[PDB]
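**Q** After the structure tokens below, expect a handful of questions from me.
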Amino acid sequence: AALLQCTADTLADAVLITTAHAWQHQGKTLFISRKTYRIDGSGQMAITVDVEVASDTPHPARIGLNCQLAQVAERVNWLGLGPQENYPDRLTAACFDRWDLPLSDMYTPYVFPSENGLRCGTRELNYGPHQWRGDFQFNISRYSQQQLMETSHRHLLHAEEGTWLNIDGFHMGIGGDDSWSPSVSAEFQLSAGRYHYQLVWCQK
Amino acid sequence: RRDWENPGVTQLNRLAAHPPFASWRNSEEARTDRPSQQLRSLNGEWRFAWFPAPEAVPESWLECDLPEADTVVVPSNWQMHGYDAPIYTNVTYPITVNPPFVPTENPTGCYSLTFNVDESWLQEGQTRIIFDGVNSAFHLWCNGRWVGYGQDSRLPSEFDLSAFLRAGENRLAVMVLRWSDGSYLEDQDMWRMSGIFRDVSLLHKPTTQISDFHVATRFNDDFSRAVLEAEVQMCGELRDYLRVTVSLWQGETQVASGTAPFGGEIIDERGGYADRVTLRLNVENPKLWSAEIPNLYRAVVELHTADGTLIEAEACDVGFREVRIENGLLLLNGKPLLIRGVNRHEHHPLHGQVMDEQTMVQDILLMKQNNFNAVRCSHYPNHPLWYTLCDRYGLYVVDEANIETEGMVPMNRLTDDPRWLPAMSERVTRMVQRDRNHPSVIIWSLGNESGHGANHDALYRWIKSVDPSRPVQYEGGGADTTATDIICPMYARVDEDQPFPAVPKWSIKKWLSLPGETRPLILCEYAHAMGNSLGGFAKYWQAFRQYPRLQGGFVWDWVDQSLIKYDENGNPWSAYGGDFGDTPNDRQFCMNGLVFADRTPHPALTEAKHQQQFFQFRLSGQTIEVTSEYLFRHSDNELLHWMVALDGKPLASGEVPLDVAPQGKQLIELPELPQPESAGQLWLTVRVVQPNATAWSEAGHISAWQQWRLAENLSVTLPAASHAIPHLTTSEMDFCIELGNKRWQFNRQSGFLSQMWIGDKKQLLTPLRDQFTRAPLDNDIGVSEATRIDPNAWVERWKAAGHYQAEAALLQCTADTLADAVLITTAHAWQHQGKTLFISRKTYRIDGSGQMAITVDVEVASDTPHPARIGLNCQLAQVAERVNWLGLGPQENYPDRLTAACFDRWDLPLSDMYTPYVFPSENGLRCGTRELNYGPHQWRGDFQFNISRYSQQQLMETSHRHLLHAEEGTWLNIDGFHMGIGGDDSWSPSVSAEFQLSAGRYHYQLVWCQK
Ligand SMILES: [Mg+2]
Ligand SMILES: [Mg+2]
Ligand SMILES: [Mg+2]
Ligand SMILES: [Mg+2]
Ligand code: NA
Ligand code: NA
Ligand code: NA
Ligand code: NA
Ligand code: NA
């Protein structure tokens, strides 16, 4: 990430921060992320994300934000597709409702660890005193993507400090037509070039 | 009698049907196809009188002319001359359905002609008259004496006048009935006219003559050898000294020849045809005919005495080609075709149904220049010259019987009735007898929209029996009945099934594999091009290329059937159904063409051209793989032009000769390309150019193109800081912002940008507001009517949901001063009767540079019908001469109809930004635009837009383009999102789901600035 811009302004009833960052590799601009953060008198933080993806770069696995929360809570509650793990190209069986589960059910123990546990179509997510609202997909667990991608057997994974939260405006399908060649259908690739998403973080 | 009310009487004294004759008396003239002194045209000035019924015709007319008759040009349609009105009816019969009867009020055209006959024609042989087309039925008299009768408006009627003529001056009297029992078989979707609308000629033949002849070409397995077989029949004085000589020429070279006396092989216990002869010519390495290379030979058929006296000669162009279906594929010369076809009615905006060479040629050139290789004669045999032209220019043809009874209930009511078998059979049999020798005809068709009756089964078989060389097709009754060798649906969609009862229209890919099905599938009609349409067209082409057995189709249709009208000031204007006081009528349903009635293309034309390209391309790194879809030719008149541009700025370009064998591939590695550094998107465009002119195109013609995005360099460059900060002034009613010579005003009561000044000049006529509707397209409307609402049509769904009448309620409007800008924030709700349909939230950020960045977020109720578009609009004060944009173009293009458009920097006159479809609707959009320049303004983002002198409101409420009036200023429509236009059909919703605005939430952004 390269910062291109970081401003702060005060509005009548709110504070607005504006940021711009470019992601580059060996001199090429892969992605550009433009954001706004609006904190109002209600204490809600409104995040707006506008992203650009160079046309000649391969379509990314996802387009979201993430962080490691300090907190570790027992349950996860959301209003979205569930109750089980679901992805863009694998979400027909999931139902839109209000689900609540132990944090562990939010992690799928595939033997060969990877990205897992996503739930799509979520309008509201609750964890600890926090609440996020918008229209997004998410995963939350004690393992970072980093650890997962670095670990070959689930038995070697270890709970990190806190909780890793991945909240996606958009996520690539997972495929499976076969597992020895690219099998994700075109309509499931993040090839739009420009992506918009918005979320409200607040306390509950 | 009343022969015109008896399906049992279709002619009286009519001569047998036969291929085209000229009765040359010199073989070299026959060979050259020069005119024949024995074939006279009787076209020109005739005398004409209109009656409202045959009973009103005075008996004197037969013996002599009527003082009141007018002088008119023949061929012609009397309606065209104003005698009565043309009728525009689609399916419902223009008359009361009560076969076999017609109205007692039946417009009658009395035509006449005094002409001369040379004594010589009368001293020997036979003199006959030929009416190429008379609508719908007619009696004939010569010199006051009754000669005969005929029905079938679309095939020639020939009568022997030998005994009626006399040296010198003669007079014909032609009593033409507008309506007859034949009408019940002429219910095609077109203008209902009448008259002697094709050529009239006079032909001299000798007494002993060639009465018919059939030419066939059969090949060995690899087509290196062929046998030309010509069956010849004669009439007249049969004697031992007679012979027939058939010779075949390639240019001035005689490649083969055979002579034989008459007397065919024994065929049954009573012997053989002593009046027939079959000649067989072997031809080595024949040059094959195809739409790609219309190689022709000329066959001359000489009737003569064995000692050398030529009696007469007949002749035709011959195309060596084999047509067959094998293993479920339609093959031409052993290869599977891909029909880039079009349905074409014979129509002229001034002449009506009268055809002329110039027009035909013009259609043919346009068709070929647009990548079409086939035409279907919807829905009757065409003017004879048509065939000659397709043979020579090369287009595969579907020859169709003049049988359409769509108006019946059920549709097979007549075709399933044996009493109509005679009338039907004549329509089929005489067509085949006349057109069987033309190489261009590759498929026979049994007629159109007449259900499926046993009469069809019988005639199907008759054809298969008399002409084994061409498949027989027929859509009626479900498109896949036992009366068709090909599945030939009309409007079946690519992936979506429409399971009507009895005659479901399956998705074409699914259709092919139904249990037990094996035939090939060629849509007899698809992609209904009515008004702003052809959306989803590429979806068809993709399936056709992918499925071997999906072999193409014929677009509906070539030309709009609009008629010219003249105003109070005598200015021509395009009229449609009902414009002649004709009722009932099907209004604009008569206009479904790829080109306007004057041959001017509609934008859809270009989309068809591109999808129908003959070269396919793939890009790999720096290599271009070109793949030929030609079956028989090498790319011997083709070169490849390539060019790379960075956001419209040309960087590199070149030419490479194209050398690909039919069905072959060629790789082309491009030169090292520019590595810019500068922001923007690099685009590569390649074009296939014909360096040399052809019979149907000019040197330099472009036959194909394709584009690809290469590297993209995202701008990470921050703009320079401003020696300015805008000032905000407030009042209860507005927020006003100023920056230099620039000012913006926001109405606090409406919540919209109500005015802008550049300098001191106001820039807007109407405020900038959101817009969620469009002046509906013909496809949005479908068959909905004022009196007969079709609730399922898009337009009706939107009207009923209140989309067109929703009022924006202000939910919020605020102004805030920032460090280097003023920010206005708004939210509005659109409601109708209590229902919130849409919510629009925006921000307007004006900064120290003078730009205004507009951010919009819209929510659409999930339960409201998907809206036509999501955008903004406004009437600009300015009227500029030109429009410059960086986006898809240059022609009008929509979401589901933009593959042909190319991304570049385009620049056109205002007027080119409007498409004058006859029936007004949303039009002129250009999608994928990144920057738009008009007068002082510049707008940047990712959007689709439209700009013209007409408001959506105006378009919507006006019925004809000539009634449109330019408004003050320019109306601009700038959409973040726009719904597909559809077109699979024009009478049910046809926008594919992926082109519906069903996301719920939409986001878009623009920067409005000045230059
Ligand atoms: Mg009759
Ligand atoms: Mg003589
Ligand atoms: Mg019809
Ligand atoms: Mg000779
Ligand atoms: Na792993
Ligand atoms: Na095919
Ligand atoms: Na029509
Ligand atoms: Na070439
Ligand atoms: Na209109």
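Swiss-Prot numbering applies to chain B: residues 14-1024, in that order.
Cβ coordinates come from backbone N, Cα and C, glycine included.
Heads up, here are the entries from Swiss-Prot:
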- B:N103, B:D202, B:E462, B:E538, B:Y539, B:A540, B:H541, B:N605, B:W1000: substrate binding site (BINDING)
- B:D202 to F: Obliterates all binding and catalysis (MUTAGEN)
- B:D202 to E or N: Causes a significant decrease in binding affinity in the absence of monovalent cations or in the presence of potassium ions, but only a moderate decrease in the presence of sodium ions (MUTAGEN)
- B:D202, B:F602, B:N605: Na(+) binding site (BINDING)
- B:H358 to D, F, L or N: Less stable to heat than wild-type. Causes significant destabilizations of the first transition state (MUTAGEN)
- B:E462 to H: Slowly inactivates galactosidase activity by reducing the binding of magnesium. It increases binding specificity (MUTAGEN)
- B:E462: active site, proton donor (ACT_SITE)
- B:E538 to Q: 10000-fold decrease in the beta-galactosidase activity (MUTAGEN)
- B:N598: Mg(2+) 2 binding site (BINDING)
- B:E798 to A or L: The catalytic efficiency is not increased, when the sodium concentration increases (MUTAGEN)
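Relative to the rest of the structure, where do these features sit?
**A** Its own atom aside, the Cβ of B:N103 (substrate binding site) has 18 Cβ atoms within 10 angstroms in the protein chains shown.
In sequence order, B:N103, B:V104, B:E419, B:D599, B:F602, B:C603 constitute the residues six or more apart from B:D202 (mutagenesis position) in its chain with CB-CB distances below 8 Å.
Look at B:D202 (mutagenesis position): DSSP puts it in coil.
Secondary structure from DSSP puts B:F602 (Na(+) binding site) in a helix.
A simple way to gauge crowding: the CB of B:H358 (mutagenesis position) has 21 other CB atoms within 10 angstroms, across all the protein chains here.
Within 10 Å of the Cβ of B:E462 (mutagenesis position) there are 21 other Cβ atoms, across all protein chains.
In the three-state DSSP classification, B:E462 (mutagenesis position) falls within coil.
In the structure as shown, the Cβ atom of B:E538 (mutagenesis position) sits within 10 Å of 24 other Cβ atoms. Taken residue by residue with DSSP, B:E538 (mutagenesis position) is part of a strand.
The local packing around B:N598 (Mg(2+) 2 binding site), expressed as other Cβ atoms within 10 Å of its Cβ over all shown chains, amounts to 24.
For B:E798 (mutagenesis position), the count of additional Cβ atoms within 10 Å of its Cβ stands at 11 [all protein chains shown].
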**Q** Can you grab the distance from B:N605 (Na(+) binding site) over to B:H541 (substrate binding site)? Cα atoms, rounded to a whole Å.
**A** 7
**Q** If you compare CA-to-CA distances from B:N598 (Mg(2+) 2 binding site) to each of the recorded positions B:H358, B:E462, B:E538, B:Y539, B:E798, which comes out shortest?
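**A** Comparing Cα positions, the closest of these recorded positions turns out to be B:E798.
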**Q** Give the three-state DSSP assignment (helix, strand or coil) for B:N103 (substrate binding site).
**A** coil
**Q** Hey, for the Na(+) site built from B:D202, B:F602, B:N605, who else sits with CB inside 8 A of the CB center?
**A** B:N103, B:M203, B:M543, B:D570, B:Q574, B:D599, B:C603, B:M604, B:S999
**Q** Looking at the binding-site residues B:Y539, B:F602, B:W1000, which one has the fewest other Cβ atoms within 10 Å of its own Cβ?
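**A** Among the binding-site residues B:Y539, B:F602, B:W1000, the lowest count of other Cβ atoms within 10 Å belongs to B:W1000.
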**Q** What whole-number value in Å do you get for the largest C-alpha pair distance within B:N103, B:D202, B:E462, B:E538, B:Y539, B:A540, B:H541, B:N605, B:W1000, the residues recorded as binding substrate?
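**A** This binding site's residues have a maximal Cα-Cα distance of 18 Å.
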**Q** How far is it from B:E798 (mutagenesis position) to B:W1000 (substrate binding site), counting Cα to Cα, in Å?
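**A** Pair distance, Cα basis, whole Å: 11 Å.
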**Q** Suppose we screen the recorded positions B:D202, B:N598, B:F602 by Cβ distance to ligand 7 with a cut-off under 6 Å; which survive, in sequence order?
**A** B:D202, B:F602
**Q** What is the interatomic distance between the Cα atoms of B:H358 (mutagenesis position) and B:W1000 (substrate binding site), given in whole Å?
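**A** Given the Cα positions, B:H358 (mutagenesis position) is 20 Å from B:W1000 (substrate binding site).
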**Q** For B:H541 (substrate binding site) and B:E462 (mutagenesis position), determine the Cα separation and express it in whole Å.
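**A** B:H541 (substrate binding site) and B:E462 (mutagenesis position) have their Cα atoms 16 Å apart.
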**Q** What is the Cβ neighbour count of B:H541 (substrate binding site) at a 10 Å cut-off, with all protein chains included?
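**A** That number is 23.
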**Q** Filtering B:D202, B:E462, B:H541, B:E798 (recorded positions) by proximity to ligand 3: which pass a Cβ cutoff of under 6 Å to any of its atoms?
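**A** From B:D202, B:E462, B:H541, B:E798, counting a Cβ under 6 Å from ligand 3 as near, the near ones are B:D202, B:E462.
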